[PDB]
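Reviewing the structure listed below.
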Amino acid sequence: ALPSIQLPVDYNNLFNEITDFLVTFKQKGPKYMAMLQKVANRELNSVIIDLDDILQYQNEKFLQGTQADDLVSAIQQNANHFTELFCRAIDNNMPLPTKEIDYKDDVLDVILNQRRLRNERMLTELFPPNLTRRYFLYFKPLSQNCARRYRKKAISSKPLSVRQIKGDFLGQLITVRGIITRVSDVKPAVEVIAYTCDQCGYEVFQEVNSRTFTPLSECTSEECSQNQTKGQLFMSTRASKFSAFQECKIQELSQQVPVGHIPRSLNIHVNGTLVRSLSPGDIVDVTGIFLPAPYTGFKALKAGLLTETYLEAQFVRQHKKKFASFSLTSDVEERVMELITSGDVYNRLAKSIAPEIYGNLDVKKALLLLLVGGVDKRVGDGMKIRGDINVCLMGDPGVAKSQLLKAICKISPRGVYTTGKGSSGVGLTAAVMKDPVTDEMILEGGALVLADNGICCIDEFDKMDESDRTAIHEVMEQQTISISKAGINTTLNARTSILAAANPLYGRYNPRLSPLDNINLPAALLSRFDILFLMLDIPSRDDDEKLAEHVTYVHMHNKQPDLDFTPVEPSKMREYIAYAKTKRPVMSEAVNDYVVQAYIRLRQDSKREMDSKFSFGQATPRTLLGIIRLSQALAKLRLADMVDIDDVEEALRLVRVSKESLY
Amino acid sequence: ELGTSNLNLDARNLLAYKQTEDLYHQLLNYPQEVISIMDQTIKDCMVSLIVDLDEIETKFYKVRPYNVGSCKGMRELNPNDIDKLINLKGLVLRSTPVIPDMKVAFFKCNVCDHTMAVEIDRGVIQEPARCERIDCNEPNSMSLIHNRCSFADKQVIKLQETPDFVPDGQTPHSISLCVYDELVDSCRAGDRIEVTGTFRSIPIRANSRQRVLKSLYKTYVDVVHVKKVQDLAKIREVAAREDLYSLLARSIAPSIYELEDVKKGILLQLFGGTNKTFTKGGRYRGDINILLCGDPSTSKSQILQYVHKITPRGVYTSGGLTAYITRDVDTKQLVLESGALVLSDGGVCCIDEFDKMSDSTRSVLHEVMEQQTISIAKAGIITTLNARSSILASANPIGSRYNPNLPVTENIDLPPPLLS
Ligand SMILES: Nc1ncnc2c1ncn2[C@@H]1O[C@H](COP(=O)(O)OP(=O)(O)OP(=O)(O)O)[C@@H](O)[C@H]1O
Ligand SMILES: Nc1ncnc2c1ncn2[C@@H]1O[C@H](COP(=O)(O)OP(=O)(O)O)[C@@H](O)[C@H]1O
Ligand SMILES: [Mg+2]
Ligand SMILES: [Zn+2]
Ligand SMILES: [Zn+2]
């Protein structure tokens, strides 16, 4: 039938050692009894085990010549068998509850009590342990300093790549690294299935571990062991046991892909309380069990020896970074105290954004004023006003406006970067279009990419087609997107700040009139924008000398040189921007007359806009609205809960600087 | 005294009493049986209170519990919440045709024409292996009749979570729904409703030719209650005033400064004219159409937005607007679909960016403004549809400004007949 072999392993001594470790461990008394007690009180719902304790305990008990073998080796060589051994050991040594229990809520225990008082009263069945366990069992990988403590190579860890996993690692405990791309929803998974046979005393229980099974039809009770059944049996949902289940796949990082290769993928199955501990788009270090998967689910009858593989999660390190929503703490409080003691802030922040690109101070000032946001939160009668600012960057190629845009996208959390073509899913379609394996046509209709309080960064604003242009006309002035195709009308609340860079259709500035040269853009869209700024390449000695010197000094040091002088840092800016947005000063009435007379002089300018030679001095109420928004942003970035007239003057000076670039 | 059959039941006032909270908790654990026994209690309360008894025996009784607990979301649904009553809010996306449900199986002993009615339970039918007539007593003479049975109406709704539950730009999800009887067609696409019903899980068949079942179950909910989200004398008292005209006109654009005459014109357009159908010469159009032109510094779209919600019926669009046959997306079938103009019958149809109208659609307008009827001849379908709608449109001049010396025609780049 089946030949036999001799192996050095024997599980009896391993089980005895496991029980001895669990009972006797000293790290409060013993730690593991401390966990198990609160488990008994129905307080802890999942148990996590560390093998560093096992290793150090075994090593320190090795000082007495009684131990003969080690456990972590066999743990590394095989895992699931040890999970069963651990659950058996826990159930043998389960403590009694030291606290009262809201005992009426456990409906499963009510059913169990009913069954016991039904069968034992007539003279009883041993219920399987899995039907009773309230706890999940999890393993944790070791740490490398613990391995350094001793001579032995108890290493594990070593976060292999996706392609570094071979067919020899099946059954072991291994650690992977990569970015999570897809996460499925949470669905219940069966563990024990309970039937009922129309009052057949004991009700049959069965367990299934495979991803498929078959049900029961006739029970084995004596009254149904009779030639005909005492009532047909049915599956009972309430009595059965379930566990939370989810499926995710991971993709290799670009850095680890060898040249001329395509990255591969790996599936992960997660169960228990660890479900929903990771989100798509993050770098993680996953430790799990590398298990095979039968191909019979495909039901192709081919691949007689070929089978698929998957990983079962055990312990996840989220890694990456936490946004924390500027949650207050003592350290951030003393940081903002330091910022207050710094005195004048905005100039340092502007200097500290992109030191790689030389000059262009006022562009960075406008970026500061864009990051805070304008006046918002509506007015009386419900009239709509938005705090978002629409600024368009304009200039010659080779001015590093795209690089500054990339720096802004890096420094902002909500920034989204777009450019001319390359894909068709950027706009007008949700990311979940025809995505599910069942093809459920999941969609929202008219929406953009994270347009709610996002920062739409666009490059080559004169490149996109008519569809994206229609979308960006529709996102105007916090207007929602309500495009319908199949009766869907769940509009996306489009409230985003627009920052786009476009290049002239001639590739250079022109001596003739600019509005006719323009950007090949509608005049209505141009008038929508709050601020228009220009970057004109002026051939000169005193500026090209400095630019070349800075670029070559950057090249020589291979870093950001000490030539830069910035007291404030990107994390510091990220903190202070949220801090300043939180303050949210309100509008001061007295600026009314000053802004009215400013708009009067702006209309006086419009009385001169037929002189031409540049026709951007148009008459538009949006000019005044943007003036007010920028003054509010200047009041928001600092100061008390008022609005200063100096903010209005600064906004007007910024507008003048934006306009004077025409010449 | 009404003859109705419905009993709304709140939980908070049910919680207000100290003995009732025990039944409250027992209801959360065991919804079906508690509700059934409550309905039987009301059935007996009929006689307990009337002491005509004829209307009582004919009508069933049901309850509509609500406000049982906090409204949860589809992002947090642990398997601990199986067979428990929950409160859900969301947006109805789609529907399905009503599905007959088997209740009373009809059978006929074909050899002896004998008929027997059989009840069912849990869907599965225990078929009679032999006809009761021992005179024939044949086992194989049992044949059922499809069209002489009794059926129950079932409708399945698809529900989406509210966008409030997705803060970081993720995607919403969908939970299937089930309704019975009075709740059928109580909702349709685009609605915002809140529901209260129990959870449920079902085994999935996998291969329909095999007995196996998958290790995972589909999640769906069964609901029992759904909520959404003589003054003519006062008119004449208002209608008797002398300055009703000016106040009524200025009352629809509170935020618009000046521009009184255009407001009066738009109000009169909203009121509309008279429509008559004398047969000696055919019907006469009774609708008013007004065009708006000027630089984009007047907030003219705000007026259209005002009138769109002020009007009873109306579709607000911009420069596809009429009927065109479409291929169904979720199902594989062909349906006739009507455009925005067809739906605006009797109301006001608002159009923006009229200059960017392309060219093919313009002719359609020339078809509808002169006859108020649109015909279609496509894919073997030839028919005519009625529009009878008013038109309000806005257009922009060409350039940074509209030159007063320049005549209107060239700056508005519309054909002379259409604007005439
Ligand atoms: N002020 C500057 N300081 C430093 N480097 C600069 C500066 N201006 C341009 N550069 C250099 O120019 C390049 C970036 O210009 P680039 O042409 O990519 O940007 P752009 O003006 O948005 O145009 P394009 O659409 O052609 O990319 C980089 O190599 C950068 O080092
Ligand atoms: N009389 C006014 N009262 C209030 N706001 C105005 C007025 N005139 C112009 N505006 C502002 O200027 C904008 C003018 O836009 P609009 O002329 O409607 O552009 P378009 O019609 O091309 O979309 C409006 O969004 C509004 O906020
Ligand atoms: Mg560029
Ligand atoms: Zn039975
Ligand atoms: Zn018969």
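In chain B, numbers come from Swiss-Prot; the residues present are 235-285, 292-469, 504-593, 600-700, in order.
Cβ coordinates are placed from backbone N, Cα and C, and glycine is handled just like the others.
As annotated by Swiss-Prot, ATP binding site applies to B:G568, B:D569, B:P570, B:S571, B:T572, B:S573, B:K574, B:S575. Counting Cβ atoms from all protein chains shown, B:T572 (ATP binding site) has 16 others lying within 10 Å of its own Cβ.
Here B:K574 (mutagenesis position) comes close to B:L566, B:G568, B:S674: these same-chain residues lie at least six apart in sequence, with C-beta atoms under 8 angstroms from its C-beta. Listed in Swiss-Prot as a mutagenesis experiment, B:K574 to A is described as follows: Loss of MCM2-7 complex helicase activity.
Closeness to ligand 3 is met by none of the recorded positions B:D569, B:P570, B:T572, B:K574, no Cβ falling under 6 Å from the molecule. Contact annotation for chain A: of the listed recorded positions (B:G568, B:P570, B:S571, B:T572, B:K574, B:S575), B:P570, B:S571 place their CB atoms under 8 A from a CB atom of that chain. The Cβ neighbour count for B:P570 (ATP binding site), using a 10 Å radius and every protein chain shown, is 17. In the three-state DSSP reading, B:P570 (ATP binding site) counts as coil. For the recorded ATP site, residues B:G568, B:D569, B:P570, B:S571, B:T572, B:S573, B:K574, B:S575 set the reference point as the centre of their Cβ atoms, and the other residues of that chain within 8 Å of it by Cβ are B:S674, B:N676. Summary for the binding-site residues B:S571, B:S575: the Cβ-based neighbour count within 10 Å is maximal at B:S575. Cβ contacts within 10 Å of B:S573 (ATP binding site), excluding its own Cβ and spanning all protein chains shown: 14. Neighbour density for B:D569 (ATP binding site): within 10 A of its CB lie 18 other CB atoms from the protein chains shown. Ligand 2 lies under 6 Å from the Cβ of B:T572, B:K574, B:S575, out of the recorded positions B:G568, B:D569, B:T572, B:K574, B:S575.
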